[PDB]
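Visitor: To start, I am sharing the structure in question, which I have written as structure tokens.
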Amino acid sequence: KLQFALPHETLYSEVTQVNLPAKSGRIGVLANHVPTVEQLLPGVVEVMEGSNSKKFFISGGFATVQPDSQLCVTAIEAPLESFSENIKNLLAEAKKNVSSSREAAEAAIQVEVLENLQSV
Amino acid sequence: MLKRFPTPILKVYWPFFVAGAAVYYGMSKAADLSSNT
Amino acid sequence: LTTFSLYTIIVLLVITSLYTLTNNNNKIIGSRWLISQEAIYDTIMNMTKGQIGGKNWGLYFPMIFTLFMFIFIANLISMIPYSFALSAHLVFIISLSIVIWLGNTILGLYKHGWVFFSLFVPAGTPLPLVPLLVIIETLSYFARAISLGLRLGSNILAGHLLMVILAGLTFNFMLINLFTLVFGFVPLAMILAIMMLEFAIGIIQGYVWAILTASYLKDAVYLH
Amino acid sequence: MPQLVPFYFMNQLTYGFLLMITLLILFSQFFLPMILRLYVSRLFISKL
Amino acid sequence: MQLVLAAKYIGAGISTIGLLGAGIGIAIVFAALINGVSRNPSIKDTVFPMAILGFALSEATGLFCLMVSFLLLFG
Amino acid sequence: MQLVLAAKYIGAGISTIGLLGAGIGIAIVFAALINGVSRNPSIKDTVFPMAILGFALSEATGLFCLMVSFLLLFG
Amino acid sequence: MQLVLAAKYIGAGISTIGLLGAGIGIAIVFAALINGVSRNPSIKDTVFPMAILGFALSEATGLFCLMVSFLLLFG
Amino acid sequence: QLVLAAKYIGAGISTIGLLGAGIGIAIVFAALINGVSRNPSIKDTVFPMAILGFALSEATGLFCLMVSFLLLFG
Amino acid sequence: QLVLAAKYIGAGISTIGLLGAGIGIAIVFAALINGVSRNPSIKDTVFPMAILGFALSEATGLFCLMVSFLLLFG
Amino acid sequence: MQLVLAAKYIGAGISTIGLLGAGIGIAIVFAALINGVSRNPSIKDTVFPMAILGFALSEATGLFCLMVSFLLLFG
Amino acid sequence: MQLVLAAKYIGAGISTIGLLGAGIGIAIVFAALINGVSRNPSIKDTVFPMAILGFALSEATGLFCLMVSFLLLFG
Amino acid sequence: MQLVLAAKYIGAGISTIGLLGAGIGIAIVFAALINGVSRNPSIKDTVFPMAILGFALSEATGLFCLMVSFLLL
Amino acid sequence: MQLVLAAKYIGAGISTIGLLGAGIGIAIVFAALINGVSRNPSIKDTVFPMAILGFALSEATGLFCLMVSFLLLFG
Amino acid sequence: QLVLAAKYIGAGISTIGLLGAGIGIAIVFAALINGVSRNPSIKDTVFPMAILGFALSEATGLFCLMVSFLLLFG
Amino acid sequence: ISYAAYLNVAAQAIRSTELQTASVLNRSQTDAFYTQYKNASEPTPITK
């Protein structure tokens, strides 16, 4: 199964349906999958127990299938609440933030996160 | 239901219509040339 | 008249029936048939809202739609076991393609002047090969004239020719010794599969026309 | 090829371009707007 | 004339060759379909229509070759 | 006389080459199946119908080619 | 004379071989589309114009070839 | 005479077809080895699939060969 | 007579050359789609270059076609 | 006479073309072997009887080409 | 005369086949340019002039071939 | 005489085509050797025998073709 | 003779076919160069000399085909 | 004079055999650059191996060339 | 930028669509200093 975690709090649910945004694009893991170590990108994550799917906003982390179908996911803070336009306005502030070059990467992350909201 | 609702597609499709007329004349000559032995 | 003339009349009467005698009363909930003509309308609407998407996004929606519909109906009628030619009469298809191409070239010149020729430098490239990139862009521009027409004509024609030639041979295939009447069903199944395929690539061609003649116009309207 | 035996190419093409002009006007003014009536009515019902 | 009759049957065979490219083409599209679906578990709903499109167009180019083959073969 | 009979035997031979293409295509689909199923061992049940379709279609293009060979051989 | 007519029908057959390459070209572009989508299921709308463009351009060289076949036969 | 020359030639042409099968068989087996090395353990499910894919590749060479034989003899 | 036949045959063989260009173009467009799917963002730099790569691929095939026309008309 | 003898030597030549594909095939199986074994360090013991089977089958196709060359050579 | 003129023409037709390989060569260079640049985002300043060099070298083989085609026909 | 002698030479020319495959075959194995070696690093002492074997079999196909050429000559 | 001179022109055409493999080949080296350089950012100082070497011998095989074309053509 | 004509034809056909080696040589060196760029340091050991494969791929085409010469001289 | 800083920055960014909780804000805003030391000698305690 899954091992999805967060710093204060951890929630994760046999490996039979997780759709993950990974360095290799998006990866779906169902039951046994080949054992991998893949960095989870800043993400929209879907976890399916059955085919019923619950959709998560995830700050990225790491994914590592252990060969026993244990999808060890370790990830930081989270979603439908966090998605719900001040982050978009903040992305415009991140446009003024691009005038500072770590700050370029930060502003880039803000664009990525705005893109991730658009993905939602 | 159906009804004539005007579409001013005149000058929009003006270059399209000119080409049709030219080809109408040219195919007359081509068809006539093919209808010979 | 002419057999072709009779079938052009038949196409007109079919198309009228799709908007007069398949839609009961302009019902809000709609007919089960009418769900199709909502979806088709919307997926070419949202395609030319995407592709063109200007202040003329949908001013070329009737043209791109009647290029869909012509090819869509005339590649069903000609596929029936007995039927003559509409789109298998190539002179209508090739002429129609060249007409649209000329109507793009003239439209581009009219609408966008001699900066129509800015279409034929679609990319900034080093200056000693800027003139080269005009020669084989304009060459590729009037390749669109015949590429578009010859694709559709050949497919429909090739389908009819394959079916009929194989049908005459398989009649005589059953007339060899009685061991051919054992497994006399197998050539019938092959002809059935070919007939199914000949409907499919023609419906694909009506859509492919209507996206490709959005693309050539995309290049022409939005210079480069 | 059974279709180059004809030399009636212009006869055929004449009927062809006539069908195109007929359908173009017919769609544009009549039948395309009859779909646009359904759409606008659906949005107005959605509003009220 | 013996030469011309021989020419008909030969020219047909030559045209038939064109079909081979389409045959490989069909497979390439389907291989991509299989790879993508395995990656996602779930790309397939979108991808199966795309797979059919790639096959159909590749097939069409082949069919043009087949029609020349039959024109020469039969005719 | 000799020219026409010769043409049947030669022309049959020429046609036969095309069939090779369909063979390669089938293999490509099967290769994708094996790799795909390896990468996610749960994809197999969905993928196995798709694989057989890709095989069948790929084979068919070859079949049309081979049909022309026998048609030239015996016609 | 018999030589001229023989050569005409043969020449048509020979040109037809050129089509196979272009047909493979179409298939490759649709395969590429499928791979792009599986690797990022939101790339698709940007990719879709480029895909149709590549299909057409690949096909065009083959269609030039098909016209030579018809020029030989009818001309 | 011309006809006897033509028989031997016709056979030869058909033999070319076998080349595609030769490449083909290998492609299926290459996937088998890669798949097995990737999974460690896919082999028992995969082995009937692999045999089927091989069989079809080889078969194409065989059909080509059979046209050769028909032409060789007649 | 023989000269007329020769231009028809030569035209056929030269026309086959177009085949390679059709494959070439597709490899560029495939790489474009693959590149853009790899980066999500490469396309602005890449797109002029991609049209160039296509053009060059087409140009070789066009030389093949031109030899066919030089035989037939010339 | 001259034609038949000519045909025998020619026919041998045409058949020789067939061998090339099998050659390339053998290489492809070995390429996978190297990559698999380098990937795993240790897949090799399971893989070795399977790998030999694939090699042999690929090789055999080329052998078939060769015997037809001899049949034509000798006539 | 007719035979000699023919032999030139036949030689020209055959010669044009060679051009295709260099053409495929140019496509491969540009494909790699796209792939490399998509991998790095920033290899391009070295890689773009490098790519033009690669194009020229692959192309050159084609140009030698084209020269021979013109020598047979015009020369 | 002339037709048969001509034919021997022609048949030999055609035979050269078979050899090309062996050339490509050898290349694929060696490409794999480097890919494998770059993948493992240290596989090389075991893997180099595998590479040589694949090379030999690929090459052998070309050798057979060469011997047929000699027979025709 | 006429026959011998015919064979010079035709044979020259055939010779030009040999070049194509080198055309594709040279491009493969440059593809690898760009791929490698995009992978490393910095492999180039050793690798650029290597790339020139791989180009050179690949070209030479083509050049052998080319010189036979000239030899036949001139006689 | 058909035989003399035939020598010149046979030579032409022979060029086709060389092409495969032409692709091949490049493939080995391509692999070298890919491997080396992935590893860095593998290169000094690998360079003897690479040269061996490079030479071997060339030799098959060389055999085809030798046959061209054998035909030409008789 | 360093990957875990990249992921971190994403978590900080996530504290902006809209809507939020206190624990997030504390978990993302708690930054301080860090006494740059040196081989005894100690540079300034620049921001964490």
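Per deposition record, electron microscopy, 7.0 Å.
Any Cβ shown, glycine's included, is placed from N, Cα and C.
Below are the features listed in Swiss-Prot for this protein:
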VARIANT   K:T46 to L  In strain: DS400/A3 and KL14-4A
VARIANT   K:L53 to F  In strain: DS400/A3, DS401 and oligomycin-resistant mutant
VARIANT   K:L57 to V  In oligomycin-resistant mutant and cross-resistance to venturicidin
VARIANT   K:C65 to S  In oligomycin-resistant mutant
Visitor: Just how many other Cβ atoms lie inside 10 Å of the Cβ on K:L53 (variant position)?
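Guide: There are 14 of them.
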Visitor: Within 10 Å of each Cβ, count the other Cβ atoms and name the one among the variant positions K:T46, K:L57, K:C65 with the highest count.
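Guide: Neighbour-count leader: K:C65.
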Visitor: Just to verify a number: CA distance, K:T46 (variant position) to K:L57 (variant position), in angstrom, no decimals.
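Guide: K:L57 (variant position) has its Cα 17 Å from the Cα of K:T46 (variant position).
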Visitor: Between K:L57 (variant position) and K:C65 (variant position), how many Å separate their Cα atoms?
Guide: 14
Visitor: Reduced to three states, what secondary structure does DSSP give K:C65 (variant position)?
Guide: helix
Visitor: Between K:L53 (variant position) and K:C65 (variant position), how many Å separate their Cα atoms?
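Guide: Between the Cα atoms of K:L53 (variant position) and K:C65 (variant position), the distance comes to 19 Å.
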